[PDB]
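Participant: Sharing a structure here in structure tokens format.
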Amino acid sequence: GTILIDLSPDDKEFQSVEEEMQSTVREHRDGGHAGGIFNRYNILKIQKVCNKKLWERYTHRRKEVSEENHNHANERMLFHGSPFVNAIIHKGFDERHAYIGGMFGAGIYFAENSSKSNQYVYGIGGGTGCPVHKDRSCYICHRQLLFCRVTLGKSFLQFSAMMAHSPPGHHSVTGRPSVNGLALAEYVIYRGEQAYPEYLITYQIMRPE
Ligand SMILES: Cc1cc(O)nc2ccccc12
Ligand SMILES: [Zn+2]
């Protein structure tokens, strides 16, 4: 069902996606433990993910959420990092993509910081790093992130000192760091139909000079 369309680096669409990747790197309080040490990426490819069935599933749910929230989907573009990126683009988000041990409950997590999503590319806490070199900071192996369209509807705001169901009458959770003033928010959804994996970004983290 899914096809992947390569975007040309000359297309404005590739350019705005790359910009959202690069401009939302930040430093991490683990010193690079999970995701590696870097200030920027080498973007290698950006693909558009196309799946008629998955799209209609997303927009069906989006209209429902919109209806329960003063006609407002509260739709965002947010990063998602996971070892299951290949299953998500073909079969969609579902409960196996949920993070049972997560702070904001057992749901599917997205990040405004591309570098926060990068910490999950090889597993929770970076797992054991890349498959080939077991290196969480690997500068050689190609990584992949999704940049997804996410319906948040009415989002329960949970301040943070950094499959379950949304709090009653909410459609998602906003996990908002309240200590690190430069950390952007994370969002958790509890229905896989509330995210559509729009872009597939292949990249390397770059060793700082
Ligand atoms: C916080 C977070 C961001 C992300 O992009 N992926 C995750 C995948 C699993 C668990 C958490 C995650
Ligand atoms: Zn490697």
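Sequence positions for chain A are given in Swiss-Prot numbering; the residues included correspond to 952-1113, 1115-1161, in order.
Yeah, the Cβs are placed from backbone N, Cα and C, and that goes for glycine too.
This is the feature table in Swiss-Prot:
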- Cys1081, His1084, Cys1089, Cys1092: Zn(2+) binding site (BINDING)
- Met1054 to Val: Loss of activity (MUTAGEN)
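How about a rundown of where these features are and what they're close to?
Facilitator: Cβ neighbours of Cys1089 (Zn(2+) binding site) (same chain, under 8 Å, six or more residues apart in sequence): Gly987, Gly1080, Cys1081, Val1083, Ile1157.
Cβ neighbours within 10 Å of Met1054 (mutagenesis position), excluding its own Cβ and spanning all shown chains: 14.
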Participant: Using Cα coordinates, what distance in whole Å links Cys1092 (Zn(2+) binding site) and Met1054 (mutagenesis position)?
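Facilitator: Between the Cα atoms of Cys1092 (Zn(2+) binding site) and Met1054 (mutagenesis position), the distance comes to 29 Å.
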Participant: Any idea what the Cα distance is from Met1054 (mutagenesis position) over to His1084 (Zn(2+) binding site), rounded to a whole Å?
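Facilitator: The Cα atom of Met1054 (mutagenesis position) is 30 Å away from the Cα atom of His1084 (Zn(2+) binding site).
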Participant: Looking at the recorded positions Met1054, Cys1081, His1084, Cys1089, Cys1092, which have a C-beta within less than 6 Å of some atom in ligand 2?
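Facilitator: What lies within reach of ligand 2, judged by Cβ under 6 Å, is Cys1081, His1084, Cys1089, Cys1092.
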Participant: Taking every protein chain in this structure into account, which of the binding-site residues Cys1081, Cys1092 has the most other Cβ atoms within 10 Å of its Cβ?
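Facilitator: It comes out as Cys1081.
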Participant: Just to be sure I understand the packing, how many Cβ atoms besides its own are within 10 Å of the Cβ of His1084 (Zn(2+) binding site)?
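Facilitator: Within a 10 Å radius of the Cβ of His1084 (Zn(2+) binding site) lie 12 other Cβ atoms.
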Participant: For the recorded Zn(2+) site, enumerate neighbouring residues of the same chain (Cβ within 8 Å of the Cβ centroid of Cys1081, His1084, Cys1089, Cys1092, site residues themselves excluded), in sequence order.
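Facilitator: Near the Zn(2+) site, the remaining chain residues are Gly1080, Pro1082, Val1083, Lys1085, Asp1086, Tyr1090, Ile1091.
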